[PDB]
Amino acid sequence: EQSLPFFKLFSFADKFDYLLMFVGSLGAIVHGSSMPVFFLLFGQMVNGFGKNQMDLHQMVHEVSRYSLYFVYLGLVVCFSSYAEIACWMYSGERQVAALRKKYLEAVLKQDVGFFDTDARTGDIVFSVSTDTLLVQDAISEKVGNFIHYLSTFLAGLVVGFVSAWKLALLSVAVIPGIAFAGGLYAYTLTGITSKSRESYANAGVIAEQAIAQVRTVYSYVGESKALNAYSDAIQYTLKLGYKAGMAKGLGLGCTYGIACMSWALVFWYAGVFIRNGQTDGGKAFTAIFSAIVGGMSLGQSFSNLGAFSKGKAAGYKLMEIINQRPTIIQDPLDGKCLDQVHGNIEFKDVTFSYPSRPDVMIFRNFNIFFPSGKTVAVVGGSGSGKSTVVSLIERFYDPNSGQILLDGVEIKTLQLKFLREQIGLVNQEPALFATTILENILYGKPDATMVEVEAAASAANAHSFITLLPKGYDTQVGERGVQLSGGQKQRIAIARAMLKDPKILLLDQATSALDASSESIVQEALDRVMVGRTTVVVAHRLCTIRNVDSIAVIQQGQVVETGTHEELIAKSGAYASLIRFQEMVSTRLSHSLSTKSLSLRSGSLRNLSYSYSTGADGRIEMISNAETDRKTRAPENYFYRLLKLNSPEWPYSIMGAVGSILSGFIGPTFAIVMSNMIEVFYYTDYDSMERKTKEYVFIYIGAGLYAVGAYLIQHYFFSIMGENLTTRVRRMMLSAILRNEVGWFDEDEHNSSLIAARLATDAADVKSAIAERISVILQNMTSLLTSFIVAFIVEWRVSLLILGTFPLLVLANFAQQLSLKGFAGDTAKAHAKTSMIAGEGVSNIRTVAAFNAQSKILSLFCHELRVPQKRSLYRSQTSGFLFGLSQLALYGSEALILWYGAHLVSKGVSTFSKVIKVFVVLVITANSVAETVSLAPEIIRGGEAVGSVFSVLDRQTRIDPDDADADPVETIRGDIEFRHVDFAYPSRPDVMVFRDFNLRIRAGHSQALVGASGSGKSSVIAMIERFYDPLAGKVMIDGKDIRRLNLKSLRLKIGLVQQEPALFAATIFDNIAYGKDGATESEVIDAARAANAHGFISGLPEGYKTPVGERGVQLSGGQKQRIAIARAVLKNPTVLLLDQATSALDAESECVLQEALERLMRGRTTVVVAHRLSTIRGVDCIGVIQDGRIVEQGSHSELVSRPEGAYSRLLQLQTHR
Ligand SMILES: Nc1ncnc2c1ncn2[C@@H]1O[C@H](COP(=O)(O)OP(=O)(O)OP(=O)(O)O)[C@@H](O)[C@H]1O
Ligand SMILES: Nc1ncnc2c1ncn2[C@@H]1O[C@H](COP(=O)(O)OP(=O)(O)OP(=O)(O)O)[C@@H](O)[C@H]1O
Ligand SMILES: [Mg+2]
Ligand SMILES: [Mg+2]
């Protein structure tokens, strides 16, 4: 959408922020112009240390002077890298933490009708969680990196064009020659990676179907050919992944092969310009290296323009609510204030519709009257808009035509602090703000005294239940410290709505907890608060309204009938149908936020996003998404187990380890040939310098072709090894998911959107954990090792001093690589406790706006943004000082080497080019050792969260489909028998749907398990085949227990017909031959014409070939049912299972079932459940299930012969349509 400029993000800056962005913008320019000044001091040293080869007294006075200028260069990098980190991290905190205080003043003052849960308070909650962390990413510390490397470019050219300006043009013209082939590489690597993501989605839905339809893959045993259709469509991503390793070996060989053919260009013309008497060996070392590392420092300034475009998109969404004008506002002077109220509410000619869609008309000419000191009741039987009345006295909306008089005074002339001070609200599942249970009661009144809080808790049946809690009125209700965790809460709103002492009380449908004798406790507590108050009762069910003096009824836009409950039961006017209807009878925001966090979590950093959940019933819980540190949960032997799985490719690891050592010979050979030409440039024999610099250019060219052939071996191999592992792992993951029990799939984090991406993202990052972390170890440890053997043959007295310094030269190059990604780690973890206070002052704003609790959600937020500011003051002063102090041991220790080397030459021990060769080789080596120790924790710290997918391999199923020590099944005649069995669901173990259940189904009979409004009726077929095991008891089948048999050899002769039949994405020739392996045309045509649909199946364009499940032709609910019966007649089972429930007919003119329900049962033992009391006249036997028991058994001549029982009550519901 629209976007702000890059400025106006700095509009929350006070006068102390214009001082930290000025001291912190001299620290970014002085630290920038220090690497092109290091090349000016190290260049002028070599002129003093190497022109004086004949006078060893002029040497020592000109190396002792320039090695004092490195200690002076250290103190200017120490005190100016301190000033760009300690001043841009703390000034980027104080600006975003005053954006949070004005965005929350803005989102507490908009109208309450703005938040109607229609993905509106799932965007406000997301904009306070993540859009505020994108402004802080953009303006804090990636602005210091923008000024640092831009001024390294501008200072790298001025040092370059002053020393030697001809060599500063040959070294800049080379830079397009390197960035072209280093940028054309990155184009042709995304062109393979994007085709890999495209060629995977053919196999991305075959894994997806077998998880979301797992009950059908088990009943028809085809869990061994959901692998063979998944092991074929991965073989086109393996082969396309072989040529994304060759396009990297040719992309790094031909990028290191042009740079090596460009040091042969700049060091040949330097050898011509010295012989002409124009330069020397220190003005040319300066000019070449200052213009190369200066021009390369524009790839790091422009790397920050990606975060600068996220911080302008996110920052506009926040800045369009901060200055948004609401409608229903407070006027402190243009608003009256009455006294001695009485509570006479009257809607005089009010019409109103919700502003989400003005098409409907809820309140067409609405007219009521609420007396003083009395009780009323507003009741309906459908969506009549009776909860809208209590959502309109609060002024959450406006009546767009009409007026509302309070004691004859219009409420639009009263401000919104006198109206809401006299009205108290109680609503559904009341707001429990995550504080103690003294602070929640003190929202109705802030502080009067202590004894009134106990007095309000006394007359609510609330005093005893907070004294059987071993803490003194101080209990965490948000987190489960001490659990008042009953479904019957104490409705502590009633404790709030008594301490406030309102004159008008707006109750609501407060029977929403499956009411019983437990919920009758607060029923009389409501009868002890509705005294002397003009209260209303919005009643959902009429069973609790039966003692109310006056009741009004609305049906369509207006009131219909009023009066007491004697003429209400009389005359049958629009109330007798409602009492007939009484006889015949959040966790969603977390799914909205995580899918909004989906497709925005592969590009965004893991320390900048969240992951959402439900938590307890106190708040929405936010995990900082850098939980990989606190998890630390992989097996201790995970690195050997991923090598045992990756062994058949042992030739493709030996032939890549003689390609990773040969790449470690290119680095330490560049630093020998380049440090042999510093020596040669100080010759005075201008013909023996020409013929010895032709032989140092030919090495640069000949080893610029060695680099092409030694990165093609390292990266074509180790990609054959690493793409036969992510193919082998994904097959071992799907073959282990489709072996677990059914109840494992029923949980909330095992749905088919977080479990089919673990095979797509968490299974393809095992390549960069055991193949791309060996290639950069064999390479970097044969470069460290070949440069401590050469450098102890040349000279061992200087290189033993560098060996004692070497922990300090690798610690300074380790801090220079953490600074490319910033020193303000995991910034989403400190801003998690502060965000949940805004994350529940928005989703509970219907109770925040009531009680006038708006100035307390803001003072629990300004008083609690002080914790991440003292965490970001101590972290910026420390990390900014330890960075600059470790840059002082990098320049103050290269001045100890070059001084001790100059002392050996003047005593006649060493020579020139024995100190420079030892210096250049052992310093460039130190820049590679601090890359190996940067990936050193992740090898120990369990890989990471994506390399920790062993929980699908190392997991023990409860129901094992295949056993060797199990009896094989040859014939089941059908002997279904249930012994004393009770059962519950593992997803919710409190409900006890079965209680000593018993059946006995003889062979050659049927069964007609009755509806009974869902008394556990579609759970008997879920134990005939083991979708769930019982808690206690035995399931008897063929005179044997069911937990003794080969499960795969039992499910191929028990075939069900699903509740809502689903079809795979294929033709109607596989979906009618998935129930029998090997049938082609012989019994397939006959399997059509048994539940026939033959004109439906011959009337079709390509014969029996059309996609019907996904991305194909659409069928109806009556025709999909016809296909699933064709499976069950092709398979020809012995035990048949049917399942129909909860209005699943979905088609008038019922003929899709009447043909199949009588032909199919002629030789089988069938079990039939149907929710309607029609077409269920199975004349063998019929039983009734109630609360986990059978109550009556016998055919349909001993079932209606009893006068009532329980069956004839259901016979009354036949005429109740
Ligand atoms: N944000 C909204 N947009 C459109 N329609 C709404 C919105 N909120 C509520 N409604 C409608 O208002 C009606 C309110 O019905 P009613 O007053 O009888 O309350 P209820 O359905 O008994 O109880 P509850 O309000 O708890 O569902 C609903 O049928 C619903 O369709
Ligand atoms: N996997 C499950 N998860 C949660 N609750 C279940 C599960 N299976 C059964 N139940 C509970 O047990 C009862 C099952 O009754 P049954 O499924 O036989 O018919 P039904 O519930 O009327 O049909 P439907 O399940 O299609 O609504 C339901 O009320 C449900 O609350
Ligand atoms: Mg509703
Ligand atoms: Mg159900």
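All chain A residue numbers match Swiss-Prot; in order, they span 21-605, 620-1251.
Placed from the backbone N, Cα and C atoms, the Cβ positions cover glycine too.
Residues or ranges marked as domain 'ABC transmembrane type-1 1' in Swiss-Prot: 41-330. In Swiss-Prot, the entry for mutagenesis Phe62 to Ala states: Strongly reduced ATPase activity and lost activity stimulation by brassinolide. The structure shown retains the original residue. Swiss-Prot lists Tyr276, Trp283 with the feature brassinolide binding site, giving experimental evidence as the kind of evidence. Quoted from Swiss-Prot for the published mutagenesis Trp283 to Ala: Strongly reduced ATPase activity and lost activity stimulation by brassinolide. One mutagenesis experiment named in Swiss-Prot is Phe309 to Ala, and its note says Increased ATPase activity and enhanced activity stimulation by brassinolide, but reduced brassinosteroid exporter activity. Where Swiss-Prot documents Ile312 to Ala as a mutagenesis experiment, the accompanying text is: Strongly reduced ATPase activity and reduced activity stimulation by brassinolide. Taken from Swiss-Prot, the feature domain 'ABC transmembrane type-1 2' applies to 687-975, supported by sequence analysis. For the mutagenesis result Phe704 to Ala, the note given in Swiss-Prot is Impaired brassinosteroid exporter activity, reduced brassinosteroid exporter activity, but normal ATPase activity and normal activity stimulation by brassinolide. According to Swiss-Prot, the ATP 2 binding site annotation covers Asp780, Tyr1019, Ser1021, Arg1022, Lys1051, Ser1052, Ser1053. Swiss-Prot gives this note for the published mutagenesis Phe953 to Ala: Strongly reduced ATPase activity and lost activity stimulation by brassinolide. While the structure shown retains the original residue, Swiss-Prot records the mutagenesis experiment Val957 to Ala with this note: Normal ATPase activity and activity stimulation by brassinolide.
14 residues are missing from the deposited coordinates between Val605 and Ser620, whose CA atoms sit 26 angstrom from each other. Annotation note: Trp283 (mutagenesis position) sits in a helical segment as assigned by DSSP. Residue pairs drawn from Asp780, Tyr1019, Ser1021, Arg1022, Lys1051, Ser1052, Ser1053, the listed ATP 2 binders, are separated by up to 18 Å at the Cα level.
The two recorded residues, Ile312 (mutagenesis position) and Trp283 (mutagenesis position), have Cα atoms 11 Å apart. Taking Cβ-Cβ distances under 8 Å and a sequence separation of 6 or more, the neighbours of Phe704 (mutagenesis position) in its chain are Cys280, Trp283, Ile958. Of all the recorded positions in the record (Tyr276, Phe309, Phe953, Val957), the one with the smallest CA separation from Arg1022 (ATP 2 binding site) is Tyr276. Residue with the densest Cβ environment among the mutagenesis positions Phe62, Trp283: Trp283, by other Cβ atoms within 10 Å. Selection of the recorded positions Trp283, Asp780, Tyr1019, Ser1052, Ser1053 by a Cβ distance under 6 Å from ligand 2 yields, in sequence order, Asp780, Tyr1019, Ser1052, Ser1053. Comparing the recorded positions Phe953, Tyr1019 on other C-beta atoms within 10 angstroms of each C-beta gives the minimum for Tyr1019. A coil conformation is recorded for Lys1051 (ATP 2 binding site) in the three-state DSSP classification, outside any helix or strand.
Using a 10 Å Cβ-Cβ cutoff, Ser1052 (ATP 2 binding site) registers 15 neighbours. With respect to their backbone Cα atoms, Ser1053 (ATP 2 binding site) and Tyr276 (brassinolide binding site) stand 67 Å from each other. Of all the mutagenesis positions in the record (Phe62, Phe309, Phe953, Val957), the one with the smallest CA separation from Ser1052 (ATP 2 binding site) is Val957. Closest in space to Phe309 (mutagenesis position), of the recorded positions given as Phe62, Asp780, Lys1051, is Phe62, taking the CA atom of each residue. Listed binding-site residues: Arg1022, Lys1051; maximum Cβ neighbour count within 10 Å falls on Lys1051. Checked against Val957 (mutagenesis position) by C-alpha proximity, the binding-site residues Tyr276, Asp780, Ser1021 yield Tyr276 as the nearest.
Note: the CA-CA distance between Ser1021 (ATP 2 binding site) and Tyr276 (brassinolide binding site) rounds to 58 Å. Put simply, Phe953 is the one of the recorded positions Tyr276, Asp780, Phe953, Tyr1019, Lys1051 whose Cα lies nearest to the Cα of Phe62 (mutagenesis position). In the structure as shown, the Cβ atom of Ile312 (mutagenesis position) sits within 10 Å of 23 other Cβ atoms. According to DSSP, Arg1022 (ATP 2 binding site) sits in a coil region rather than a helix or strand.
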